[PDB]
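Each remark here refers to the structure printed beneath this line.
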Amino acid sequence: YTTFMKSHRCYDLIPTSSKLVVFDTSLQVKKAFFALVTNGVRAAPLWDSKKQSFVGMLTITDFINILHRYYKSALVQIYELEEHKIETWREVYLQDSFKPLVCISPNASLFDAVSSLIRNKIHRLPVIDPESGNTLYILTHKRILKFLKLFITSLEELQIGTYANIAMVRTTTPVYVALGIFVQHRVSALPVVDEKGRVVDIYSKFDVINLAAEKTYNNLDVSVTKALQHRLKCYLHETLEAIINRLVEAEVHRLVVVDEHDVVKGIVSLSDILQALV
Amino acid sequence: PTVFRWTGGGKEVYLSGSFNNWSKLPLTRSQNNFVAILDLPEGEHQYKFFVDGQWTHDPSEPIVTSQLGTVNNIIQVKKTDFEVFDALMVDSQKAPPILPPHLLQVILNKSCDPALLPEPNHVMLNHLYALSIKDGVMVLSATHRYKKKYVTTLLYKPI
Amino acid sequence: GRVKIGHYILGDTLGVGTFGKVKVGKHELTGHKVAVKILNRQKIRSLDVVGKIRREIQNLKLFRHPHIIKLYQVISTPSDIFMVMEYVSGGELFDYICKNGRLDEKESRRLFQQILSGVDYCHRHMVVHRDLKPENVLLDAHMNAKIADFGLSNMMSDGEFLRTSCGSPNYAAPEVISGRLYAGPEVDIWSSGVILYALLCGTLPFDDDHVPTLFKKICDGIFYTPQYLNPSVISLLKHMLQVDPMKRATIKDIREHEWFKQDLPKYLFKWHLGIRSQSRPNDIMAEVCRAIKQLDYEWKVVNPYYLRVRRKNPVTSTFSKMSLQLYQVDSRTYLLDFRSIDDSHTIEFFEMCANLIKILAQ
Ligand SMILES: O=C(O[C@@H]1O[C@H](C(=O)O)[C@@H](O)[C@H](O)[C@H]1O)c1c[nH]c2cc(F)c(-c3ccc([C@@H]4CCCCO4)cc3)c(F)c12
Ligand SMILES: Nc1ncnc2c1ncn2[C@@H]1O[C@H](COP(=O)(O)OP(=O)(O)O)[C@@H](O)[C@H]1O
Ligand SMILES: Nc1ncnc2c1ncn2[C@@H]1O[C@H](COP(=O)(O)O)[C@@H](O)[C@H]1O
Ligand SMILES: Nc1ncnc2c1ncn2[C@@H]1O[C@H](COP(=O)(O)O)[C@@H](O)[C@H]1O
Ligand SMILES: [Cl-]
Ligand SMILES: [Cl-]
Ligand SMILES: [Cl-]
C-alpha cells in the first residue's frame, strides 16, 4: 500500500482538464471568498505581484478565521472583512508566526505528497511544475485516497483516528462559538450533539462557506442547526478495508466513531487513514 | 553516393573522371536527363563529359582550369552531403484576417465537479480571455497544456 | 548499365509529386519494389521549402499506419535527396473509379474506413495532409487504401491556425477556397467527404467547368445525391460537407455514425476573447504600438496586424513573450487577440496582457 504511493507520480492524479482559480494578494478579501464560491472551488493560490511568486493559499479556514477574529455582532458590519485585502489580512493572521508556501512537483511521488500533507499539517497541496513555475493542480487527501482505493484489489484492533478530547457542539450552539472551536482546536468538523451525548448532525469547515454563498455571515449568533437547514457513522467492530470503502463510497472527509447507542466515541479522518498507510 | 546528371540532348553521353581514371562511363537516359549514381570517397574529384563526340563540362557546375588549359568540372563531396538533416541545415544558407470561429468556443461556459472541464481544441490554447471589469476587478483566463493534461487558470486581479 | 540508389535499381517514373519525381526501385538481389521521391536540393531551396521538407521527413520517418505509405529511408547525396518509400502495385484510387465505375456500398465503406483511419492517425500526430484526393490515395494488390502526398501537409501547433490554400479546387474546403484561417482537421474531413461521394457515386459532388460556379457551389455546400445513395450515408455526407466548420463532422462524429460503424474492423482505431474595438485597423495598431512602448516592452512587427512582444521581469530577471493579432469580427468591429509564447509563466502572461488592456478600447 505504502510502496505503491512511492512509485506513482503526482501527475498520474492530475485530471485530463481542470480549472485553477488564482487570486492577486491585492484583491479585496470579501471578493476573494465570494470567488471561491462562484467558481465552485475550495482553495486558491495567492500571487504577490511585487514578489513575483506564489506566497500562499486562500482556504475556508481563512474565512473561519476572519469571521471569528472580527465578528462584533449581528447589528454591526465586519469592517475588516468588507474592506481588507488578502495581504492586509495575511499580515495580521501571520505576524510573529510565519508559515511559508508548501508545494509539490508533478514528477514527485504520491508518497512525498502524502508526507508533505501530514508533515506541514495541511489539506490542500498545490502541484507546481518547476520549469514553468505554473501551478497546475491542487492535491487533496480525498483524491489521493480515491486513487489508493481505486487500486485496492477492525478499527479497534489497529487504533486509527482521534478518540480523546473530541471537539463537538450542541444543537443550540451559535455559529460564532463553533467558529471559535474550529480556531482553538484546529479540527475540520464539529459533530452536532443532542441533549444527551448522542450525535444528531455534523457542522464542518465546508458548511462555513454557505455563509459566504448565501451572504449570511453578518449573523453568527444563529444556532448551528439553523445554519445547517440549507441542506454518517462507523462502529469500532468494523474492518478498516470496509471503513476505507465507506469514506470513498460516500465521498466524505471523516467518519464518526460511535457506540451502539449512537453516542460519539471518536473520529477517523482521511488525514489519519492516509497517514497510517505511510 | 554521388549523382551525375547531364541535362541536354544526346545520342550517347559518357562520364570521365579522376574517380575512374578518366575512363568513359556510359550514362543512362530517361528523357532529356542522362544519369549515373556512384559513391565517391569524401574529397575533391574532377570529371568531364563525352557528349556525342565532344568533350564538355557542365558549365552550371564548378570548373577548374589546368596549368595546361584543361577545363574540367570539380566536385567537393563533403561529409555533410551524406546525412539528410545535416545537408538540409547546410541548405538553409493588406486587411486584418477574419476571426476563426474556433476562438469563440470556450470550455468555461459550455451534480458535476466545477473543477473538471472539457478538453479544448489545440487552437484555443494559450489565448487570453477575460470577463467584463465589474467592481474595478479584472478577471483573466487561459488554458495551457502540461504534457497530456490541460489547466484553465483564472486570475482575479484589481486595476 | 543500371541507375542504383540503396541497392534498388531505379526504373520507371510512377508520377510527379508536389516537390519531386517518383520512380520505381527494384532491389538488385531480392526484387523488392520501393517508390523513390527525388528532391533536388537546389530546387527545394529555390521554392523555399527546405524547412517544409525537414519537418515532413521528421514526421513520416516515425509514422507507421497500414493506410499511410511507409517512408523506409532518406538517402542524401550532394546533388539530391532520395525518399525511399513503400510501393503499391494498384496505383491511384482515382484511376480505379475511372476504369471500374463507382464502388458498391460495402466496398465504398471499407475503403472509406481505411482512409479515415489514416486521416485520423495523421491528426492524432498533429499532422494535417491537406490535398487529400483519390489521386493521392493509392491501392495495393489486396485493395487497401494508402494515403500518399505529404508535400502540402502541415503541422498543427498549440494555439495556432493555418493559412495556406492548398489542394485541388474540388476537394478543397470552402474556407480554403475562401482563403480564410483554419484549424486543420476540418479541412481534411471535408476532403474525405468529397472522397466518400467519389467512392459511392463515381463522380464529384462539386464540379463545373465554370470555375466561378464551382466556387459558388462549394460555398453553398450544395451537391446532388443520386436516388441509389443510402439515406444514412447521405446523412454522413450532409454532416461531413458542412460549409460551417463549427457545424461540420469530426472523426469522432463519423466514428459514431451508423453507416461508418457497420462492419468496421478492429485494427483501425460571460467570457470574452481579447479586447474588441470599432476603430480603423491602422489606428488600432498605432494605439497598441504606442501602448506597448508606454510599458517599455521589446517587440517585432511581423504582419501589419501581427506583433511578437517581449518583457523583462523586474524581479526574477526573466524574459516573457506573447503575440498580438487583430482579427475582423463584424463589418464594423475588430478584436485584438493575445497568445502566450512558450520557451510563473502563465500569471506573468496575464499580468503582461492586463497592463495593456487598462490602457485600451473595449
Ligand atoms: O529529373 C530531375 O529533375 C527534374 O528536371 C527537369 C528538367 O531539368 O527537365 C525539371 O523540369 C523538373 O522540375 C525536375 O524535377 C532530377 C533531379 N535530381 C535527380 C536525380 C536523379 F537521380 C534523377 C534520375 C534518376 C533515375 C533515372 C533513371 C534513368 C534511366 C531510366 C529510369 O530512370 C533518371 C533520372 C533525376 F531525374 C533527377
Ligand atoms: N500550500 C500551503 N502552504 C502554506 N500554508 C498553506 C497552504 N495551503 C493552505 N495554507 C494555510 O493553511 C491553513 C489551513 O488550511 P487548510 O487545512 O488547507 O483548509 P481546508 O480544510 O479548508 O482545506 C490556512 O492558514 C492556509 O492559509
Ligand atoms: N471533532 C473532532 N474532534 C477531535 N479531533 C478531531 C475532530 N475532527 C477531526 N479530528 C482530528 O483532527 C486531525 C486532522 O483531521 P481533519 O482536520 O479532520 O482532516 C485528525 O487526527 C482527526 O482525527
Ligand atoms: N461524518 C459525516 N456524516 C455526515 N455528513 C458528513 C460527515 N462529514 C461531513 N459531512 C458533510 O459533508 C459536508 C462538508 O464537507 P467536508 O468538510 O469537506 O467533509 C457537509 O454537508 C457535512 O454535513
Ligand atoms: Cl502525377
Ligand atoms: Cl518488374
Ligand atoms: Cl502490392
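Numbers in chain B come straight from Swiss-Prot, and the residues shown are 79-171, 201-217, 222-270, in order.
According to its header, the structure was obtained by X-ray crystallography, 3.3 Å.
Cβ from N, Cα, C; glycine included.
A mutagenesis experiment is reported in Swiss-Prot for this position, B:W100 to L, and the note states: Partially inhibits glycogen-binding. In sequence order, B:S94, B:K126 constitute the residues six or more apart from B:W100 (mutagenesis position) in its chain with CB-CB distances below 8 Å.
In Swiss-Prot, a mutagenesis experiment is listed as B:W100 to G, annotated with the note Abolishes glycogen-binding.
Here Swiss-Prot describes B:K126 to Q as a published mutagenesis experiment; the accompanying note says: Abolishes glycogen-binding. DSSP assigns B:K126 (mutagenesis position) to a strand segment in the three-state reduction.
B:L146 to A appears in Swiss-Prot as a mutagenesis experiment; the accompanying note says: Significantly reduces glycogen-binding. When Cβ atoms from all protein chains are considered, those within 10 Å of B:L146 (mutagenesis position) total 5, not counting its own.
Counting Cβ atoms from all protein chains shown, B:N150 (mutagenesis position) has 20 others lying within 10 Å of its own Cβ. One mutagenesis experiment catalogued in Swiss-Prot, B:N150 to Q, is accompanied by this note: Significantly reduces glycogen-binding.
According to Swiss-Prot, the mutagenesis experiment B:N150 to K carries the annotation: Abolishes glycogen-binding.
Neighbours of B:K126 (mutagenesis position), defined as other CB atoms within 10 A of its CB across all chains, total 20.
Calculated from the flanking Cα atoms, the unmodelled 29-residue segment between B:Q171 and B:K201 spans 30 Å.
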